[PDB]
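Q: Once you've had a glance at the structure underneath, I'll fire off some questions.
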Protein chains: 2
Amino acid sequence: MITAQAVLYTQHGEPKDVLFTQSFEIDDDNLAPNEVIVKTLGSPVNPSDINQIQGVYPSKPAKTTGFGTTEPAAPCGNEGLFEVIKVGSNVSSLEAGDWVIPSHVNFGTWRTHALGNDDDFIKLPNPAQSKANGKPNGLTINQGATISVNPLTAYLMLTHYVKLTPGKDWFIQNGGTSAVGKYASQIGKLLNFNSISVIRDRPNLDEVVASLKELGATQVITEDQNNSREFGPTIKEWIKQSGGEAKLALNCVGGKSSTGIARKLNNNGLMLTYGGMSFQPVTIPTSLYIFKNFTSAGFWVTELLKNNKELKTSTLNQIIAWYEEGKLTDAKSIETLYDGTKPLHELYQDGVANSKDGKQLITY
Amino acid sequence: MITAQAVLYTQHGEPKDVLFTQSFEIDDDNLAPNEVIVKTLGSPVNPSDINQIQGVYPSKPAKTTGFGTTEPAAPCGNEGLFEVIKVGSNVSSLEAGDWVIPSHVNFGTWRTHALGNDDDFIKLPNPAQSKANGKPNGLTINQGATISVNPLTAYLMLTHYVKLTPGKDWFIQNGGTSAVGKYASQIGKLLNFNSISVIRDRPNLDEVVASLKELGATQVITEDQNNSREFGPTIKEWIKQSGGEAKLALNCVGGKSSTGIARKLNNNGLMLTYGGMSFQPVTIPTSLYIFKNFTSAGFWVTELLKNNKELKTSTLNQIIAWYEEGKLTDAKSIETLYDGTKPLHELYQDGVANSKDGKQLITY
Ligand SMILES: NC(=O)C1=CN([C@@H]2O[C@H](COP(=O)(O)OP(=O)(O)OC[C@H]3O[C@@H](n4cnc5c(N)ncnc54)[C@H](OP(=O)(O)O)[C@@H]3O)[C@@H](O)[C@H]2O)C=CC1
Ligand SMILES: NC(=O)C1=CN([C@@H]2O[C@H](COP(=O)(O)OP(=O)(O)OC[C@H]3O[C@@H](n4cnc5c(N)ncnc54)[C@H](OP(=O)(O)O)[C@@H]3O)[C@@H](O)[C@H]2O)C=CC1
């Protein structure tokens, strides 16, 4: 018998108000033939996990009395890395010690353990296996725990919609310091796409600029430069002088920022909106649509991959391979370790409240 | 010799400030083998004509001294109907008496006559020719003079981007009382497409609503209803009962109106922005792109048909056919006849100033 903790809520609302920790037992001596028990190694706090709890995200786990609560309650978190503890008698896809991530969204990853079917998980090579397979590197906890959402988002947005000619074409993105932005920059470098990252100004601008260029951004500008009429021609020269064109814009901010990157694209440009950190709508001048044949669309990784395991697998394997080859690094996280001295849900409420400091990862 | 008049400007500005009339001569006796002389029957004042003169429209006539001015001057007007008066010794495509429209934009239609090559024009059937073919109707001056821009814009937006299932699917459009909106309603009913027209409220609402439904709108709502969450379910019920889906939105207003019509589309919807009469940008909530997979694109008939004679020809023929059969009616115009007593340019300046009254057509 295993005693586990799960972060739940009986009703939607702000994480700071509705989350709680529910103690529950998992019978490791009576697993159905296809069941598996996993122990969480780490799971992050992503904006979508929060919106899901708030009730403003159209994809969520059902509320049930399954964890032993009197009222129906839903679990939290959609991605994370777990270590397999035990498999049922008919399980062959997984075994003790394996590293896995949920095979689908809405599994609930903010907890110490989980009981599920073998098909509820996807196996990632763990360090022991990467070494035995002769790979140069093995995944870290954070890399495994954040491999499902942000890296695939960056990869698919950059390759699934418009073909950028290697060594010539460009994509421009705001939210340059975001985890997704950092993954996009690297993938751009790996695929040989040029790129402009737009970020908010800061006292350590120079340091962040060099850091993002190391990751792979060709040029880094501030939102003030993004808004500047006078600076505009300098950006256009970068594109024109490269021989390619700015064909794609990645927007996760909205507002003025989204207007600014759209204006930087060449005619027939495409913008993918995948986030709205400013809480401002996407505003595009009528002229961009008519005279520059601009197109504005959306991206939702959860929806793109829910019934396309093939595209998901192919994308995931590429990220894993780059991690094993030492060609990709992770958007780093501020890790908070659960040790039982502080209720689990509080560690997540803190991670939520401290999101502004950067990606939060609760570890176990 | 023929003494002609042309409305010109030597510098971009407001029509009321920079326009003037230039008298020039055409030698109807010295025609090159492939030249043609035509006299204008009528030409409209369209928003794009004005934007062109203002210098905020990226497609324009080269300034030249061809009309006998010392400083380079540009002509005005992009569409219109002309009657062929004389053709060169090598012209077989046109005969005296034929009706033609410019074959390309930027020809300058705000003038009494024009000398050009045969390939500078596209023949339309004149009344006698339509009649000799047993067609119920011949084209009127206004129908011929306004056939190049608004009707083709409406047709191509409804048929060239997303396929609406006849008898089922819907398109929604703002700017319902505009000439384009009136063509879209008619083309919509002729192709058996369902549609909702959005217009600004007015005291004679009932009459305008009835009028738009006769033209082809299935339903007509005000912008207030467009802004209404309360009203939302009513629209959704209309679509549900039809068994179809709202797949396309036509936007020529911008601002809140563009937001409102975008929201009423079913998931995977497409909006075509082709105008922005409110002078407000297209604003779309982040959630529509991500969760509803909405797409916002542009439309510019000038750019689309620029190097696509076949698509232009085909679309033009379908409009001519509907006029000849009597199935399509023109967005009516307020006509001002030039008789040589008031400078030609003033007639057009009045046309520009009285735009809000409705489509203006200067006749000859
Ligand atoms: N649609 C999809 O499939 C996916 C969408 N997303 C979206 O991406 C965003 C989260 O990304 P990750 O999860 O990569 O994010 P992180 O939490 O790592 O980064 C968030 C970023 O947003 C920036 N930011 C915060 N507030 C503002 C503001 N007011 N104006 C401009 N920028 C601001 C931060 O700036 P700074 O560095 O200056 O502090 C930081 O760069 C969310 O919008 C999330 O919902 C993520 C994955 C997938
Ligand atoms: N290829 C392209 O991209 C093309 C673009 N256009 C664009 O379409 C529009 C012109 O259309 P046509 O040439 O059909 O126009 P008209 O001038 O004939 O009609 C314009 C109509 O728009 C309405 N209108 C004016 N201001 C507003 C507002 N703020 N909100 C809602 N309605 C408003 C009027 O309403 P009411 O009568 O009720 O007062 C009027 O019925 C312009 O935006 C023009 O540039 C046209 C052809 C092609």
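We number chain B the way Swiss-Prot does; in order, the residues shown are 23-386.
How was it done? The header gives X-ray crystallography, 2.2 Å.
Cβ atoms are placed via backbone N, Cα and C, with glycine included.
Just lifted these from Swiss-Prot, have a look:
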ACT_SITE  B:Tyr79  active site, proton donor
BINDING   B:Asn172, B:199-202, B:222-224, B:296-299, B:321-323, B:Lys381  NADP(+) binding site
MUTAGEN   B:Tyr79 to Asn  0.1% of catalytic activity
Q: Which of the binding-site residues B:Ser200, B:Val202, B:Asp223, B:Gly298, B:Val323 have a Cβ less than 8 Å from any Cβ in chain A?
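A: Checking chain A against the binding-site residues, the residues within range (Cβ-Cβ under 8 Å) are B:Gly298.
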Q: Which recorded positions, if any, among B:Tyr79, B:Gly298, B:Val323 have a Cβ under 6 Å from ligand 1, given in order along the chain?
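A: The qualifying recorded positions: none of them.
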Q: Of the binding-site residues B:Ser200, B:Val202, B:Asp223, B:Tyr296, which ones put their CB under 6 Å from ligand 2?
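A: Passing the 6 Å Cβ check against ligand 2: B:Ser200, B:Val202, B:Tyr296.
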Q: Suppose we draw a 10 Å sphere around the Cβ of B:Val202 (NADP(+) binding site). How many other Cβ atoms does it contain, all chains included?
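A: The answer is 24.
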Q: Starting from each candidate's C-beta and looking 10 angstroms out, tell me which of the recorded positions B:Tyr79, B:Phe321 has the most other C-beta atoms.
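A: The largest 10 Å Cβ neighbour count belongs to B:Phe321.
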Q: Roughly how many Å separate the Cα of B:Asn172 (NADP(+) binding site) from that of B:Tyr79 (mutagenesis position), to the nearest whole number?
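A: Rounded to a whole number, the Cα-Cα distance is 17 Å.
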Q: What does the structure give for the C-alpha distance between B:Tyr296 (NADP(+) binding site) and B:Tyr79 (mutagenesis position)? Integer Å is fine.
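A: The separation of the Cα atoms works out to 13 Å.
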Q: Through the lens of DSSP with three states only, how would you label B:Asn172 (NADP(+) binding site)?
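A: B:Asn172 (NADP(+) binding site) sits in a helix per DSSP.
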Q: Taking the Cβ of B:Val323 (NADP(+) binding site) as the centre, count every other Cβ atom within 10 Å, in any protein chain shown.
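A: Step by step: centre on the Cβ of B:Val323 (NADP(+) binding site), count other Cβ atoms within 10 Å, giving 24.
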Q: Around B:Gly298 (NADP(+) binding site), which residues of its chain at least 6 apart sit with Cβ under 8 Å of its Cβ?
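A: B:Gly298 (NADP(+) binding site) has long-range Cβ partners B:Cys274, B:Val275, B:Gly276, B:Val304.
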Q: Report the nearest neighbour of B:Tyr79 (mutagenesis position) in space among the binding-site residues B:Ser200, B:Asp223, B:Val323, comparing Cα positions.
A: B:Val323
